[PDB]
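For reference, the structure is listed below as structure tokens.
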Amino acid sequence: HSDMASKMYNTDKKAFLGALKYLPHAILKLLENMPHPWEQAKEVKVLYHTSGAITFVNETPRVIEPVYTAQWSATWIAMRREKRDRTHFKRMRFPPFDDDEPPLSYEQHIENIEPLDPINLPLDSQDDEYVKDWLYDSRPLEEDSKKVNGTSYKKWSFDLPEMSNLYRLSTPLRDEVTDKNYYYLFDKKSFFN
Amino acid sequence: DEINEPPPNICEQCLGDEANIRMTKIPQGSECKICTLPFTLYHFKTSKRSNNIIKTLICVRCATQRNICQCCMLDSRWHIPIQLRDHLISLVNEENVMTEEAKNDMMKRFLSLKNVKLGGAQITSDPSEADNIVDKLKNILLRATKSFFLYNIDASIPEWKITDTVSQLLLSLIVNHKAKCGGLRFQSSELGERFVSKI
Amino acid sequence: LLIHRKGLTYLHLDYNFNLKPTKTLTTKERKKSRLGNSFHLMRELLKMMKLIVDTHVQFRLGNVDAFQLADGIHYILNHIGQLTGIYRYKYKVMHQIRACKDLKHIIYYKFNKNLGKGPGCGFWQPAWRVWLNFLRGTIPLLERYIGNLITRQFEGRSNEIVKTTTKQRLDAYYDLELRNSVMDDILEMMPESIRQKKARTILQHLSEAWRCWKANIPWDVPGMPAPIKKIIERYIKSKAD
Amino acid sequence: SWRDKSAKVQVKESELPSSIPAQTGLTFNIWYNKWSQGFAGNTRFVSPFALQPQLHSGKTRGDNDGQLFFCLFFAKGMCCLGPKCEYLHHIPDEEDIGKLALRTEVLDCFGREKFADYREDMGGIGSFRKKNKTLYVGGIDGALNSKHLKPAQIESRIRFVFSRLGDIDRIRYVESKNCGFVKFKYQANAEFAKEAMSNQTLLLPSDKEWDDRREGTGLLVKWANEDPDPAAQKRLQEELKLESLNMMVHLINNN
Amino acid sequence: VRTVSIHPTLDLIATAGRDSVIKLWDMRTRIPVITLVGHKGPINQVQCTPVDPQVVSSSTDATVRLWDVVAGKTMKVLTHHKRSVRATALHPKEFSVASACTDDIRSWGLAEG
Amino acid sequence: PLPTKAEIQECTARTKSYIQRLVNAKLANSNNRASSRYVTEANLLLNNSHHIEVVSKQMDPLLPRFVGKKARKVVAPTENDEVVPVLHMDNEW
RNA sequence: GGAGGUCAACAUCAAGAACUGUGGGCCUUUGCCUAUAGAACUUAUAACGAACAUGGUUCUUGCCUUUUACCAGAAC
RNA sequence: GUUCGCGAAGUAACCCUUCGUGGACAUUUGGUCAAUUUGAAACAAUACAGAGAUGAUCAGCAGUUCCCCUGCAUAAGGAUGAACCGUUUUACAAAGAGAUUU
Ligand SMILES: O=P(O)(O)O[C@H]1[C@@H](OP(=O)(O)O)[C@@H](OP(=O)(O)O)[C@@H](OP(=O)(O)O)[C@@H](OP(=O)(O)O)[C@H]1OP(=O)(O)O
Ligand SMILES: [Mg+2]
Ligand SMILES: [Mg+2]
Ligand SMILES: [Zn+2]
Ligand SMILES: [Zn+2]
């Protein structure tokens, strides 16, 4: 369905017009599985029309909340260190392609190239012992039936040293207010009053 | 309108001989060829492993007005076309019962909404008068009864009757029916002598 | 394929999703080719998605870096009011834009503490959240809009369109129904059949009597029957009140 | 006979004519596969292909399945499947016409639906209100590349071309008007020969423009109107009377 | 529109105006479910009735109609008035209707006419 | 007389069933997916005897449904043979 | 039988602080009183979602050439 | 193809093969739709004019219509969107007067 000039594809063209009710949903389900800075490339589970009209990514991204807080804190610290370390940071130019260039095919120009290096703040070997081997995976303990229910990835339960390690490692994004008398006249109900 | 739509009328020659058929109802499928207006298209198949799929083509108003099938366009009683049914009704009782056929796409979708049972369907929509005119057709049927140069060909006989008789009396044939110069030509002169011998 | 079904072949939709004409249009053609808010809103959404997917493509081909990727798409989600042009089709989205701009202020002065002024932030989680929450709100709206557009494509326009009485057509509708109301009450007074050509000549006294009311001229008709003058004087006092 | 050999492939799939036709206008439309900002009043051309009824015809895949219908592209001259084609690849004879009889009332020999009334210009498929059997051949001066050819020879070439596509009831070439009226004996032969001989030529190799036949326009086969010849009208009335008597016999025997 | 009646037992509205039709609105989905197409002028009055002459209307073409709302056609047209019927009324304890004209007040039975 | 308490009930039930069938059809032909959560909920014999089974088909969600549907302008033949009589009685203006 | 599923269907999820079932009595079924068995999930700086968008109608405003598109408070 | 048997043959000795053989498992896809002219989108170019109530130049709101186009539209635009400007005879009678005939 790159070029469709036949008496065939009279139905497929009408399908292409019919899918435009459904393009915000396909854009949403694509964009909310934007990979993350600590990943190279992730495989999504898509659902397409047989004539090739629209292609919905059919997958919801579930994360553990302290593990995700610690992942964003690691890449926060690494991006700060890299901004300090570089003298010349080349912010890329926009829009990235020419206007008359068709989008290049994944199967030829992209898939045969070996990927590049993600953010990945380098962890210590013994201070970060319990979380080192899985901190930067896609679903970090997707198959470890003691620390997760299953590959449906719905519930989580950790020990104390793993949880403490994620507590220390996520220092730049913790709340760090432990008394409720901090929000004396900034609570929700003072705002309503 | 469509909350009480009549069931279709499919010809018994169209449904086939299998005693159980499944047919698909699509509530606004095609639009009618006579009526220009939507209807509920049905598309069955005769046996399950038949090759082709019969579908209905005309509306149910348009089928009832002509007293015809939908898949077949034939008269639902006698199983003949409309144009020959109107000739048989017109030839006996002498009424010129001919069916009126509308152009101007407003006028055809006007005519399809009135309920008048168009020209020759008034007789065969009832069994009594449809049997009476067959009784009269009995009376009309009772009162009823290598190259050769052809010449004096009858003015209304075609080439293929000549060729079929020669294939019985056993190629090419060029017959101008005006000048009657029937320039028959066989493929072998032995076949020419054969045809000369048989006559 | 929508543009080429509609008959518009002189509009060019290049691969970065811009719609520009290939010639200088006539006015008849500019009437035939005003695409709606719905088309251009879908078009700018596809453009935005295109920019994000192209920057991850650039990361894959090895032209850019992990940090330049993160800074690039952080810049993208912050600068949609300059990179796309969605603000002009659904101006409510300026809320989302101002939110992203405000979020930049509270992220940069946590990021740029003790390290200068350059590019390279790339903490794109909160801006990403803002644009996803915009998308789930404009799913049902754009399904409604594109549903009506595509059914006008396949199925024409409904001929049954009636006009709501608005501010624009109120002083006309008052006239239509005033004259119907007058002509009924005068048709009932007559002992004859009026046969209908006379009615439109009877209402000219209603028009003349209103013109005489505005100009404060007393409106006596010399050979007028009495209850018909009473009816007209009644309805003109109504209109004047 | 054609019952022996399997049907030869007529042209390869790679050697098929492409779409995106002819570069007529300026900009190409996509939803309709045609050209826009354009100028067009001719849009016709000589068809490159033609069937050879003795060389090409034979058994196929969907002849063992008993399909009623004939291949449109076998007739037009470009059927690129051969022994694998679903449809039939031979000229309609009495046996094949006898099987189509329930379906020819509604739709074509090729299986296409007949509309209520013909067209502005007597176009492609027939009308189901009338069993027309006479075809109008015209545009002969474009079909011969303006080779003036002593009209009895033109009638001989039109005789020979249609003699292979079925049985002929009668042939007439008109002197005053460059046209011919060809009546077949059955209807399916008329439908087959109409779609088989559209956009073709009358030239055949020893005719001095055989290498140059591809330029031009090619002839038109359309549907003939009613004949205003009163001899033809009285012949039609007599044939209608005899068909009426036959159907009277059958309707009396079904009571 | 110049007229509202409310159905006694079925959650409907019947309205009418210069449109020359009667619209029988569903009350929940606000859909114009059944449209009664009979008259030849604006309708002045519409009365709702719980048994089969269920809608009784009166237009300015000197007719009064008793409608079958399930079928969609008219049960009976009353043509006795000479001019426009401007006012009607249902009787609370009688199952009869009264129709007024320019000087012609009559009383009609329902379920026969 | 006033109409009896049973005929009010029979009329109310029959007409309520009819109005609910019309409302379900109007909400089921709509393009809104949200309307089908507001609806409130074959074999036929084609001749002397044939016993057919009418099944529906499952359609593509992207292709248009009711492909015959289109906006047309129609006139209707106003046809009657009920003659009905008009039963009337027998310079200043 | 056991573990699991980015598998499906069907019930259910915001209310006298609030649920269902059963036996007995009173009224004449509903309801009231009395004795009993069970209640998963959600909820008290109140709610399924330590997250948070858009649409309609009617008021009150703000930009002010008019309508879309809008400014930002309220009720449904 | 798998599995449970039931016989023969090779080594046998209770296994392992070749072979025949009864049972079990698994059971009807797809088409409303064929691949350039002949079954149906349309605009655009050259030529003429250069927008309604006008003496002249304009703001508009409507209406009726088997005309619609752009539009998310029940908003609003399309020259006040446009067409509207023509053709017009019988519910025909009463009184009086002047000539023709009986
Ligand atoms: O938006 P841009 O013009 O591209 O520049 C913005 C930003 O503008 P806004 O604050 O208006 O979004 C600031 O520039 P100012 O107009 O406030 O001076 C800011 O500067 P500060 O750091 O001084 O706040 C910062 O520039 P920098 O990259 O130096 O942080 C940043 O640039 P980005 O566009 O790269 O975020
Ligand atoms: Mg106007
Ligand atoms: Mg307007
Ligand atoms: Zn029809
Ligand atoms: Zn073939």
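Shown for chain D, in order and in Swiss-Prot numbering: 3-257.
Going by what the header records, the deposited coordinates were determined by electron microscopy, 3.3 Å.
Backbone N, Cα and C atoms are what each Cβ position is placed from, and that goes for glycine too.
The note that Swiss-Prot attaches to the published mutagenesis D:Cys73 to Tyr is: Inhibits cell growth. DSSP gives D:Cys73 (mutagenesis position) a coil state; it is part of no helix or strand. For D:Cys73 (mutagenesis position), the same-chain residues that are 6 or more apart in sequence and have a Cβ closer than 8 Å to its Cβ are D:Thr62, D:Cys81, D:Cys87, D:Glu88, D:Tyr89, D:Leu90, D:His91, D:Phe112.
A simple way to gauge crowding: the CB of D:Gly79 (mutagenesis position) has 19 other CB atoms within 10 angstroms, across all the protein chains here. According to Swiss-Prot, the experimentally introduced change D:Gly79 to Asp is described as follows: No effect. Synthetic lethal when associated with CLF1 lacking a TPR domain.
Among the mutagenesis entries in Swiss-Prot is D:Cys87 to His, noted as: Inhibits cell growth. DSSP assigns D:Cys87 (mutagenesis position) to coil, not to a helix or a strand.
Residues or ranges marked as domain 'RRM' by Swiss-Prot on the basis of sequence analysis: D:135-228.
Record note (Swiss-Prot) on the mutagenesis of D:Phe186 to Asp: Inhibits cell growth. Annotation for D:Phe186 (mutagenesis position): same-chain Cβ neighbours under 8 Å, separated by at least 6 residues, are D:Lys135, D:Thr136, D:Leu137, D:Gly168, D:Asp169, D:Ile170, D:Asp171, D:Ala192, D:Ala195. According to its DSSP assignment, D:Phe186 (mutagenesis position) is in a strand.
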Can you count the other CB atoms that lie within 10 A of the CB of D:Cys87 (mutagenesis position)?
21
Mutagenesis positions near ligand 5 among D:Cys73, D:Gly79, D:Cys87, D:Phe186 (Cβ under 6 Å):
D:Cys73, D:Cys87
Can you filter D:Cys73, D:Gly79, D:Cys87, D:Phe186 (the mutagenesis positions) down to those whose Cβ is less than 8 Å from some Cβ in chain C?
none
